[PDB]
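Student: Below is one structure. I have some questions about it.
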Amino acid sequence: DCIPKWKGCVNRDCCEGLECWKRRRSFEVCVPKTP
Amino acid sequence: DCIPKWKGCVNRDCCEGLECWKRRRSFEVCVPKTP
Amino acid sequence: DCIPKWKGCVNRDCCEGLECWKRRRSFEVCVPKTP
Amino acid sequence: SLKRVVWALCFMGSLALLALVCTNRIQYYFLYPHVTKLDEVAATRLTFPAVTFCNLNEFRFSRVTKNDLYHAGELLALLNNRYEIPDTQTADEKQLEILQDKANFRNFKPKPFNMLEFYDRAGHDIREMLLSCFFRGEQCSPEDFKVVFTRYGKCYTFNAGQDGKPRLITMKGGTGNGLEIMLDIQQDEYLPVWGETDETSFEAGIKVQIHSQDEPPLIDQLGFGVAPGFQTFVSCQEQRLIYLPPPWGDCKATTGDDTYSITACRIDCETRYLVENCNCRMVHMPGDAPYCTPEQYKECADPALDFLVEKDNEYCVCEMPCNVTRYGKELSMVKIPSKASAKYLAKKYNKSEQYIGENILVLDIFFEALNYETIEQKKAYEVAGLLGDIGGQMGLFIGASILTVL
Amino acid sequence: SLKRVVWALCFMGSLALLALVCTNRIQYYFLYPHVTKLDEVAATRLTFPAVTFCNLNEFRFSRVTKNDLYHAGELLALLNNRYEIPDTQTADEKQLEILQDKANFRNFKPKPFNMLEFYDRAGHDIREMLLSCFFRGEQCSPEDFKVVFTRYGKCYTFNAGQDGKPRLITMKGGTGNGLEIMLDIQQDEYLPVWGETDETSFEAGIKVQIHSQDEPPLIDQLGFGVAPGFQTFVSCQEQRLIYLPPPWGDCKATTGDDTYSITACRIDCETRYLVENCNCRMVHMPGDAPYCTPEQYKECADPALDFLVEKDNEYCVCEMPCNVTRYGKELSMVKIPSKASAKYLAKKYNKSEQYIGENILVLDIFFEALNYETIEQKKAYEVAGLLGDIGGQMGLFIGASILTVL
Amino acid sequence: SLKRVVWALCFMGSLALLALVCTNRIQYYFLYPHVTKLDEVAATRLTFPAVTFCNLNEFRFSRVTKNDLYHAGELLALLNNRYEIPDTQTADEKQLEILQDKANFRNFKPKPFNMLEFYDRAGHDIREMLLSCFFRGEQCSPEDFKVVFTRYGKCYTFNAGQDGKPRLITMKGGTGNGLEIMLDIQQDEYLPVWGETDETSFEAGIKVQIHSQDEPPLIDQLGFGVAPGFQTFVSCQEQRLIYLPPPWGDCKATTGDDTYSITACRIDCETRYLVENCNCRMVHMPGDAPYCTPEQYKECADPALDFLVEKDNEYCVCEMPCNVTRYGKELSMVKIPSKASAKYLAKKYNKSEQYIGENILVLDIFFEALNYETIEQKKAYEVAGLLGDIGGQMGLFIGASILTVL
Ligand SMILES: *[C@@H]1O[C@H](CO)[C@@H](O)[C@H](O)[C@H]1NC(C)=O
Ligand SMILES: *[C@@H]1O[C@H](CO)[C@@H](O)[C@H](O)[C@H]1NC(C)=O
Ligand SMILES: *[C@@H]1O[C@H](CO)[C@@H](O)[C@H](O)[C@H]1NC(C)=O
Ligand SMILES: *[C@@H]1O[C@H](CO)[C@@H](O)[C@H](O)[C@H]1NC(C)=O
Ligand SMILES: *[C@@H]1O[C@H](CO)[C@@H](O)[C@H](O)[C@H]1NC(C)=O
Ligand SMILES: *[C@@H]1O[C@H](CO)[C@@H](O)[C@H](O)[C@H]1NC(C)=O
């Protein structure tokens, strides 16, 4: 099942349009695909 | 009895014209009233 | 016997034209006379 | 007709250049040209900058309860999906027995809370932190710092000029004529870090920002560190520089919003975005909208806000302001305490010697000179100027126009 | 008389603008206008700044005697009204037995002392402090620092240019071409702080000031800290900027006093004031007047001097100088010792490892580039310039004046 | 003939000034005059500077073998003329047994080595050092640092733009839009200092330099320190300034060499000199020439290179470049770890608490604003300008020349 924007992607499965990105000060999460 | 300018005002009673002022690096003392 | 340029002058006797100079980060050595 | 030809040669040459140059200088005004006028002026009075400083620890553990540890607990990484302490849990000898008496969820009864009040109560307290404060030799006190919420927590802004108070001025350069503060950063009330999250941090100390009062802090982005166990002199040079609206320049002079600021536009751009994408506003953000929750934070607010400022640059275009103040700074540190005054201050504030070296810092901000400098964009060619070069001779040419038709 | 009218129309128009503009440009010179000419020049030679550095501890306890502890003792807060140690007395294990053998007033016989010589003998000693000194790769030594008294104590100014010695120059930017010193701050000889006073301090380290030789230090006000246990690079950019006397500018170009300086005027303003209000001069002040005493200090000198610089700004107006040099600086620190060289230097200077981390600092001042910049106020419109615009055409107009009267 | 005289008076006066001024303005162009045009421009895009950082320890002891300790050993002052450990030898409890098992020369069989590969293998490893790296919120990694050899050792340059990779840009001021790195300086792999030499050092930490990619580092000379156990924000202002070739200016615009740099010319000047005087080139120097040896180093390379840069200034004249970028910086530190996150990071990287405070540093470089400033030398009077003042009236005068001959 896809993972929505804003949700923690740890151990990953993002919903359509998003890439799972590791943030500087905290755990990775799914967010909008970027140029 | 009034306390003259330049004299330590600790635990206070300044002479006429002065206000007792706490200095940065040391004890409070009576000095000239200021605008 | 004279000590050539580039050689450690410690406990000194430089070859002609050089003065024995204490370097900042290390031992003194003979090098070219300077104005 | 040699001389007869010359007579008309230079006569027809005159009107050649005349209109030639004339339209040239007319064209140069169409480019709406400008010039940057740099000036160093030394006054006897400088208006002292606002100074904001946040502690790096968001809340005191001394001040957190069973209640807040429920909702908030998992956001500070002190808790599991299961409301429990991870195998990654690393914490002090005494904290165990004191953490769990507050961590017991057997027969648990919850009660409401909001992160605005949370920050307010659990956030660090300037009454506590501030051991001494002097501006220009007159003792100040906690009364003089307005509270501003930032992404750090409860924060404090000196020389606010806000709530319609006055803005302080300085009569002289150097130390005695600036602000000198002495803090206990209060490490003992620092929360434990059992893992990485936006509300938890590896560094101990404060962050400062020096702004015009007209400009709100973004201490997250624009701030500069100050460590404990150091006196730190920060010596400033006021540089004030100006821009023009188009056609000349790109700036926007807007009080439409009080006064326009990059940090200013930069902030509501997070406000609008956080609200919109999270259906919530974050505590240090303005507006009438709702506050977020620990669940809201973790799952929307926090991450969304991170993507905003770091990743996606197509959203916020924040136009270049015309009127802008900047303070150039020079920092230096010295050990405090001296090994000589250690025991004096271990007495005076009633902590251990070892404590003093960790928790005590002294911040000195001042101006090196009373001079301050300006960089201004001025209009190079103005309507008056074109009428000053072409116009006068264009009226003169239009004069010899009639005498000719005869 | 249409064309007849035009003939006089533009003819009377000519003299309209002519005198119009002419008096305008004449008026513009009356405003005594100026322009600030900014220039970046890269030479092959920079004259190296004077560098003053004070230790923060005013005197060594190693170097103080029963004698000085009588008079001075209460000024350093080491004593009571009763010549005794307060309940606020906080001091080292060994200091007791060594403090009181020097503190015994039973069968006490006093002898005279003056704070000038006190500072001289008890003040820190650059022979001791300076472990190594290099300018531009040529080993320097204590011979090269003239002693200057400041409110800190015995202090030392490198690259003095004083006592008619030469001022050093630098052929290249970067580290090897600057000054690099290595100090033992000597904390062990630091006096104890049993309470707050102007001659006692919480911080351990030095204070530096980088000035033109032409300018004396006020290290109290204009100085920048350096902490022990750090190498500190300070990398400078020479910015030299100029002003004009009136009408143009506000500056004062005065050698009447050698050369005029803010710190310069700023100092004798404390001299005159301290003398006058205290009937004494303070040791680091110039003049022929008497030195203060510990009693004089506490009860007049010290407090009066504090009110002067911090509080009362109506006394000293110190005019803006025309010729002024400023050095812009960038600082950074690194740990010293490395944990690897600890024992090397615990050997080499014969102290403990733990000692080295507290007492040892290494200061590197240099130029990043050989370039240095200037900001000059130049006269915009000069008598020559007015004669250059109006004058030439005013002589031409006065020429057609005679041919007219005919 | 009063009026008759005036008629020729001002008539002969006209051509007086005409040629007078005309040749004046003609003379002013002969001085090849210029003007420095200062401009502050705020873009939406800044090209991010290259960032080089060296560790201060040249090689890991973990990574050195019996082999290298033979040749190199005496250069690091770990050895005698006799291949033995001096009475000046000061070293750790455990290092003895581990130093000598590697120090045993009984039945010794040597094998070849070169300092280029030595630095390569024994030099510190960015795979190890770098605990985390982020540019503008996108996680980076060791892949992104090209290796540059400097007099320090193996070194690493971020945002290289080299090997034909792209140069990174920044969309916004502040922290999140810069580079943030976190290092373990690895003190445990630091070599012991038993004495002073160019390859051994008292300080622990890194050195950074921020350059245009077009400019190679001289981190020895132009670099700025960063200490362990601190977060250090370094906040930059891009200042880009320009010069003219003669006659106007002194600069040299030369791609003849890619692009001309002071550090650039400054380096091969050490190359040519080191080669020539040592009959060898030093590892971090360019060219096809041979590498030095430990014997070569000690007896020629090292000392010769020291005399070069510190002492003798008549050798290298390196001309002033026209196009030059400089980054102005503001630094600040805060303690890391907080006493709260200590145990978190003692876990996470598997070292002791005490270790973390010594070996861990976090470097944050950013721009405070997107604005950046420029100082340009522009030509004041150009051929077009002279033809614009004198030329037009010189053609007009040459016109009334013919009508006269009649
Ligand atoms: C720009 O700065 C000047 C100087 O303080 C101020 O008087 C003016 O109000 C500012 N411009 C505008 C249009 O706000
Ligand atoms: C003195 O400090 C200790 C430790 O923080 C504390 O227990 C005590 O309450 C403080 N003051 C006193 C004597 O009450
Ligand atoms: C101002 O500075 C210049 C440059 O050093 C110097 O030659 C001159 O003497 C100074 N002006 C005066 C009037 O002292
Ligand atoms: C070595 O240091 C100690 C402690 O300062 C001191 O007692 C001794 O005099 C010093 N040098 C020697 C061996 O005399
Ligand atoms: C000087 O700088 C400008 C701006 O980047 C650049 O376009 C130009 O190529 C440089 N000049 C030369 C001749 O290299
Ligand atoms: C944990 O750290 C210690 C000390 O550096 C080391 O012996 C061990 O190999 C590390 N990791 C493990 C558990 O292998």
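We number chain F the way Swiss-Prot does; in order, the residues shown are 41-297, 302-450.
Any Cβ shown, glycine's included, is placed from N, Cα and C.
Under its mutagenesis entries, Swiss-Prot includes F:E80 to A with the note: Strongly increases speed of desensitization. Experimental mutagenesis at this site is recorded by Swiss-Prot as F:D346 to N, annotated: Loss of pH-gated channel activity. According to Swiss-Prot, the mutagenesis experiment F:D350 to N carries the annotation: Loss of pH-gated channel activity.
Where in this structure would I find these features, and how exposed are they?
Tutor: Over all protein chains present, the Cβ of F:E80 (mutagenesis position) has 18 other Cβ atoms lying within 10 Å. The secondary structure of F:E80 (mutagenesis position), as reduced to three states from DSSP, is extended strand.
Contacts of F:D346 (mutagenesis position) defined by a Cβ separation under 8 A and a same-chain sequence distance of 6+ are given as F:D238, in order along the sequence.
Sequence-distant contacts of F:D350 (mutagenesis position), defined by Cβ-Cβ distance under 8 angstroms and a gap of at least six in the same chain, are F:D238. Look at F:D350 (mutagenesis position): DSSP puts it in a helix.
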Student: Near chain D, which of the mutagenesis positions F:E80, F:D346, F:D350 can you find when the cut-off is a Cβ distance under 8 Å?
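Tutor: Cβ contacts with D, in sequence order: F:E80.
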Student: Looking at the ends of the gap, F:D297 and F:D302, with 4 residues missing, what is their Cα separation in Å?
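Tutor: Across the 4-residue gap, Cα separation reads 6 Å.
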Student: Which mutagenesis positions among F:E80, F:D346, F:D350 have a Cβ sitting under 8 Å from any chain E Cβ?
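Tutor: The answer, in sequence order, is F:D350.
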